[PDB]
Amino acid sequence: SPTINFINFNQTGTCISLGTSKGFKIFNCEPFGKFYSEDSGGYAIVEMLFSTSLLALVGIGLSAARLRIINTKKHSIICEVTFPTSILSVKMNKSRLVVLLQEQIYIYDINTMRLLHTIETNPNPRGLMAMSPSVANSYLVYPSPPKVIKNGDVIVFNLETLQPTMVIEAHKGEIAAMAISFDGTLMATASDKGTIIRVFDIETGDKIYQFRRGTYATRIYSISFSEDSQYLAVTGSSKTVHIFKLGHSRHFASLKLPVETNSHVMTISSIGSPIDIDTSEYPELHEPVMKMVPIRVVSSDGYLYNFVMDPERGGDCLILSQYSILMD
Amino acid sequence: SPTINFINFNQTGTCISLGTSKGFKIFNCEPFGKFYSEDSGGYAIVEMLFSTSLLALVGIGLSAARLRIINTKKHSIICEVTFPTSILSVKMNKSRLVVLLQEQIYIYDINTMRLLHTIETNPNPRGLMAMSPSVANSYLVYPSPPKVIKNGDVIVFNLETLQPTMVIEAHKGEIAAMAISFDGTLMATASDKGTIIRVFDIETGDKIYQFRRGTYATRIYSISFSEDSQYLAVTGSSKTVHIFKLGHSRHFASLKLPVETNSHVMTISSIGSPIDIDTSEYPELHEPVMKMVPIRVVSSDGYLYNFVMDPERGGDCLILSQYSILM
Amino acid sequence: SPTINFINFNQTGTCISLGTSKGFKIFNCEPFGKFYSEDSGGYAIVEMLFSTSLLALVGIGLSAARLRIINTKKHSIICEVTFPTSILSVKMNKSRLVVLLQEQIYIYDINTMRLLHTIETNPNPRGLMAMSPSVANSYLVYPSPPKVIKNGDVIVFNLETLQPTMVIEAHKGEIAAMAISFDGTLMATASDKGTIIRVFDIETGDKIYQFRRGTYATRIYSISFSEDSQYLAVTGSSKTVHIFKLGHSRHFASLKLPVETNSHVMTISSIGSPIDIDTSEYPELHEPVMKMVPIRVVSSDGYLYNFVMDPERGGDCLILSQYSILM
Amino acid sequence: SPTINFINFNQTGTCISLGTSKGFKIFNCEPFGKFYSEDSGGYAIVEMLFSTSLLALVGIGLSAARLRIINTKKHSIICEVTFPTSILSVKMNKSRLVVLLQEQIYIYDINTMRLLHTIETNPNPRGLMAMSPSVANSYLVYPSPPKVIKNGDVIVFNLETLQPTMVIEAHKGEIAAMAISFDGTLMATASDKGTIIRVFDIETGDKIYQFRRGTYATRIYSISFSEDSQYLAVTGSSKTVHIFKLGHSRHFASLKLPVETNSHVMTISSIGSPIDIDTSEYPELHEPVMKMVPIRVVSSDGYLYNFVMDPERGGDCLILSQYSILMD
Amino acid sequence: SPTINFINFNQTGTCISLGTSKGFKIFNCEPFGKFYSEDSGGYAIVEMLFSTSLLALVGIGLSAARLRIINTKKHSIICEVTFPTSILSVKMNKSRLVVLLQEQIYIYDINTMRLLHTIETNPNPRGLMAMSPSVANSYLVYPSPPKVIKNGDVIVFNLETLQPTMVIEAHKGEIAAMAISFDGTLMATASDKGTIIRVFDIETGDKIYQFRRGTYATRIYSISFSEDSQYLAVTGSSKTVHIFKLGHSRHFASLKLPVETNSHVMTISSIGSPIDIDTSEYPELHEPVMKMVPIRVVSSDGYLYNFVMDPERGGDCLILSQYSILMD
Amino acid sequence: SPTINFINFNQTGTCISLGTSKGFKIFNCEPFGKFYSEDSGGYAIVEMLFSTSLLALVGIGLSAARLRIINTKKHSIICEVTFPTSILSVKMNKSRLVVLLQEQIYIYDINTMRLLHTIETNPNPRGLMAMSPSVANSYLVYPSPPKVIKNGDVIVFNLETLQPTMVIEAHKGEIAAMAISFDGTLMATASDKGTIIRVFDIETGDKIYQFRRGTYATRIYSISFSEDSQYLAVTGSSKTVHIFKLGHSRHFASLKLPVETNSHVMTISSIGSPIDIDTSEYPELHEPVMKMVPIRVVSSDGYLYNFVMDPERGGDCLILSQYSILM
């Protein structure tokens, strides 16, 4: 079993991207299957648009500096761009392409592929970003630490006009994770303590929600919004996933992975639109069918976990199935 | 009489820097005199610190891109730095040195002279900034127009920590002039129409005062605060200089230059601390001495004009004397 | 005594430019003196125009690629230009500026300083050119070897119209030195063996004179014409300088340096206009005064040697005096 | 009927290339037929080697900047090279490939396809070139106008050693057309007046022949040598084609197109080796067969015209047939 | 090493055709080399004309019923013709193309490719044929067994006029092999016993020569004439090749394959025009050079064997070299 | 009186088959009578076996392509078979059934009626064959002209083994009529000019006899042998029937029809075994009885003519009686 270095959902959560030390893979979620694969070499960043057969490939070191965009349906190379330093993150929408280095931000137009704007930012060794995926509210946010309490400063940058809009005084400590909703309305961040989750409304700048996560300080791996902006997902080193309800404190519902899973695994999750499931097959503990929110949690060990959450009851979520990436 | 391309006061307003097409000169204000001069070449930017024998010299194009730092007392060269494009503005405090190109901002430590930060901004063909001269509140502000209504966006940048603090939605149109008080507390901005003057409190961001300037729209050359932040001075193409009182609308007092003066003159001004003047010599229209704020207005034609303002009466200001720079 | 890396006369031969590992110096010839000097850094190319306080300064590697134009009277910088590779030669007239890299030629207008033309040539590791200093016949010639017998092909390029005029099949072997007279009428070339010196008439292209140099093949350092195109001076590794008379084969007159001189010295020379010298002081072997052509030969060890040639007698030339540059 | 933008014979004159706004076509001459076609898009330059299934494709704007080499028999792409500006001409021999922009010349080796030499020339908005098609005498000539009487300067460049050989003082006015014989021995040029045709011997530089063309000044569209260097063909805006005999003034023989043809049409021609025709079928006005020089003249309207010339009589040439390109 | 299903010389013996289960190959004989190849699939019949880049391809099952004619130089398909049953043999000359099924004969004109004549013959499971390759004497002969001693009846069919010419009472038993000389003058046949070889003159019908082959009855694989009609070659299951002289019984000269070769291999041979060889290199056991008849024997295992025969001495033939088909 | 399209004897010559445009009829020869008749439709081919109540019926176009086998005694249908084109000839023996189209020959087993063989021949628009009626020597012969001098090539085909035996180069011109004796021993052929009659021995292939017919070339309608192969009968457009004696040139005996007969009549004949006739009734010009070979000649106009030939005298033959078929 080859080691994997990167997992990432698309901007809608209906697909899967992945990068191994021997190649990369592209899966699908509802009619599960291996859509694409290529065993060329180690890949560290595999980012794709809303399907559309568009990919962004960063080699593990094709070095980590070079970024290559490949159209999988045409099997051709759109362009290749090099960078002075290793790439730390690449994110995309159907309007702009952004490449982030440790102290610089590069912004490209996805169509023309010509360089547009460059931001000189204070060092970000963690490669933290968040991009609104919609063109109507195209906003990019990056942290602004002081150069050596005013450490958790985040710069709200509008990609449409290529000018900053405001400065958000997010937290006292360094930012550890950040995400933007699908429509670009909201924003969520968390310090390196992972104890307090804060939600700011990007257009006005007001803090809307403040959630407490866990009891003691522990690392946060990633944050992701629901597609309908109803729920927010956080994953940490405690091998537990929390879901906070944004329909408005304590986490609304929690996901516990199977015990056999090792605790030293990074997990990214995604929340999908509610679906109907047959209660006859699953003794939830009854109407024949009731709406269940499906949750997909994939870990760096190469597994996929499917949960269902009751929007009213919440609580601990039942687990339906456990596929295995890199195999059937 | 050689043509002059650049005039500015020092950060305290007690000195004069000037650049001709043949060299640069340095003057003084109260015991007027010519401290230094060199007939080296064309100079476009001659900026000085709080005396201290430190200068920034930019050639007319010594190219326009090159910047040279010279100690006038030692007649030596501290350093020499080049830039890919022509320099548009240079400002200093006793802690940081800022060089602005049309699209880039370079910040240097005044002591070590090593580069500290670089800012990629939207193009500024007008070379507009404002630098707080005090190290306690060292702030830099530069405009951020959208790249091709929200055209008059300005970025409040902190030099101490090298991180921006906030974004101020100053005006609807493009910014034309910026000025920061001596202590770095306030910032004043002017749109390209020069009809509304707005001053913001830099730490909070709230607009404190709003001034109406003149009757019709006309260009603004420069803005400058008083040492004690009591008054604000603006000069425009109407050949008239206005003084706005910040002790708290309409201009408090107006400076009318002599009629024979050319109308197409760049005019910069400065406000000094109140001093005692004898009313026996000057029929102000009476106690023997009364405090009157002295104002120095140097124009691009090469003349200095001294005025006095009565802080209570205000109104049209009397002119005492006129020298002639370059002579 | 710092090492020196570059010596050349001006386009009239009445001045000296020189570059050390610590700075550059500028001298004069008839009333000998040191006009200028700076201990800035290593300089590899120091080229001057017809006095006029204009210089081209190239750092030893200020990198070798960078070229800086400095006005010594104003102590300012006209401009600063970089190149992808190290500069190999720089020459000027009062109309054009030429910068040569190993495979590229850049031509600049001396006044506006904007780029005018670029020539892609076959590699020239020796950095060889020749520039006519008069604007009436402004010509540039550079060698064009085949890219890997016809190896000594040289391209006659007109700077005025920026179009080549003709191709001269100069020599069978690679070109080693090129020189153009003051008026731009003639061009002289030297093969890598230094045995045959050929001069061509640039407008017609016909070889006018052919000179045999020395007895055996040896390297040639530089060639230079007289102001009136009467004589041609070549210097080689044999520590001997030859003068060929163009008033029309064998060298007309030979310059033998003092024996104590090191043999491994780069030697450049120049020929000046005839002057009156007193035979009473100098027993030439007699009228009190007779015109004798003065020759100045500066070597890489740092010394200047003054000779005189009798235009009718020719022959071995007497040496009058010796100074010491850098002292 | 789609509009066509480019017509060009091969280096031997036994084939035809063509480019439309919808695709390109490749014909043949003696056993006439449509050898190849591809309706991809607009093409502006279609240049091919001596058969050998080698092509050079320049899109109308595959932009005009990009040049693509396609092997029609293998249906694959050998390589793709981009250029900063739009391409104005591409010519080839079995040794070198040259791409010309408005102020630059690029020279490539046809086999290795690596860049060899670059010439910085004065602006040529007309895209004028001439290449000897034989490797024994590989010479390339381009005009050298002054940069703003010495306007008609042409630089004779040897492609083998990549060094200029001489400078030719061709004409007083700007050069309008130029061509090189098959063996690379001769050269022919004409100013923008089109009144005087001059022939220079490329190896020595001497002007060998000087022909007068027409009476009043009129534009010249193209010049082409005969394969055996016996005759030279010029075509102008007068809807008339002249042939000058090089076996050595006034044009030896002239070709008049049918009256129905519009005068605002560009025509390129080619001269083939002499062939035997039966005088019984054609009342020339008699031996049964006598040698006739065949001439093929194709116009931008999409037609082909076949003429026969008597090398001794010359004069106005009889027209045998009139095919139609884009159809049968 | 892929298995091969078909080997056949051309009508002159100067080339080689071959068909594998993965593709087909085309070799050459005197300047030995691999002229062509194509790894598409299994091929059972690969027949080619006198060079001329013409091929006949029958798939192993492109089924065995379908026959496809491909021009290897043009890489195109001339035509495709289907048949109700599997093809058993295809032979060609520069005038006619004949396709044989188990009970039917189809004759086509090679140029026009339209059907001309069809012969309804009694069943021939062995696919036996013989065609004169010259247009002057275009004769086709096929066996005519009785439908269930008069079993070895062969019908002499003239392809030019498409009418039978005579009936030959060849042998008492079933015919096993048959061949026609290059000029179409002679004919040779052999029964399934392989003991007696009979030669009939096709124009008159008289039996000219009768040769005894071997001692006991054994199978005969193929018969081939010399180009000059001087010698006749037979190959059997005894791993031995006999040559009978037609300059006029017992075989004149015999060819013994190397012992390492397996006996269960089918061998086809061909006789070429006499050539000069240097006796200095080869100690034949002496003039420096003497004429030797070269013989090429290829077996179904994938090897080629070159022999030399002395026309006067005959006897056992020396073997010069042993190439290897499917490799160098 | 309906038109008649087809007349032929049986394989023994003791019966008559006939086809009208309204139906078919079957007669007898020695005790003359009408055995059978049906007014069904137009019939073009009515062929019978050796009595045995077996018939082959082809419609006039029951299309011309269709063939129907009918048993007249049972009034039933044995089978029905169609063909892609119109049938041109049908013949039988007691072992095989042959159907000929213009370019194809079909052979059927008379008993099982399953198809046995098919022959692809060059086109025969005249529908010519010859069938041996004995199973001991069952042979079929059909012409093989070249497909567009050797035009009269005929193929000897053996029905028993279904394989051809030999090819006979019969005549230079196209074959016009073929006939095989009762035992299948001999075959007779006639060219389109009808001048030369050739008979070949089918087993050996050698031409045995050659007969000259008439004086000038004229068409031949049919040929038929005697039962004992003693005589051969040919009928042509000259309204004269010739008898050639094969007991071994010029015709042995000639049959002249009555003058009133139409000249444009298809005439077929047959030769029977010798019988005893009374010379008292017939003045032959005498023993009371002498054997005379009876000849029956039925013509397309619908009449039967009875002749007698003296085997020794030969010569012109006397006519005894005339009936009228269809009445």
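Since chain C takes its numbers from Swiss-Prot, the residues it shows come out as 5-65, 70-156, 222-321, 409-445, 458-499.
Note that Cβ sites are derived from N, Cα and C of the backbone, with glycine treated the same way.
The following features are taken from Swiss-Prot:
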- C:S264 to A: Impairs membrane-association (MUTAGEN)
- C:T268 to A: Impairs membrane-association (MUTAGEN)
- C:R271 to A: Impairs membrane-association (MUTAGEN)
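The sparsest Cβ neighbourhood within 10 Å, among the listed mutagenesis positions (C:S264, C:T268), is found at C:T268. A simple way to gauge crowding: the CB of C:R271 (mutagenesis position) has 19 other CB atoms within 10 angstroms, across all the protein chains here. Classification of C:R271 (mutagenesis position) by DSSP places it within a strand. Here 87 residues go unmodelled in the deposited structure, bounded by C:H321 on one side and C:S409 on the other; the Cα atoms of these bounding residues are 10 Å apart.
Looking at C:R271 (mutagenesis position) and C:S264 (mutagenesis position), their Cα atoms lie 9 Å from each other. DSSP assigns C:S264 (mutagenesis position) to a strand segment in the three-state reduction. For the unresolved segment of 65 residues bounded by C:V156 and C:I222, the separation of the terminal Cα atoms comes to 13 Å. In the deposited coordinates, C:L445 and C:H458 are the last and first modelled residues around 12 missing ones; Cα to Cα they measure 8 Å.
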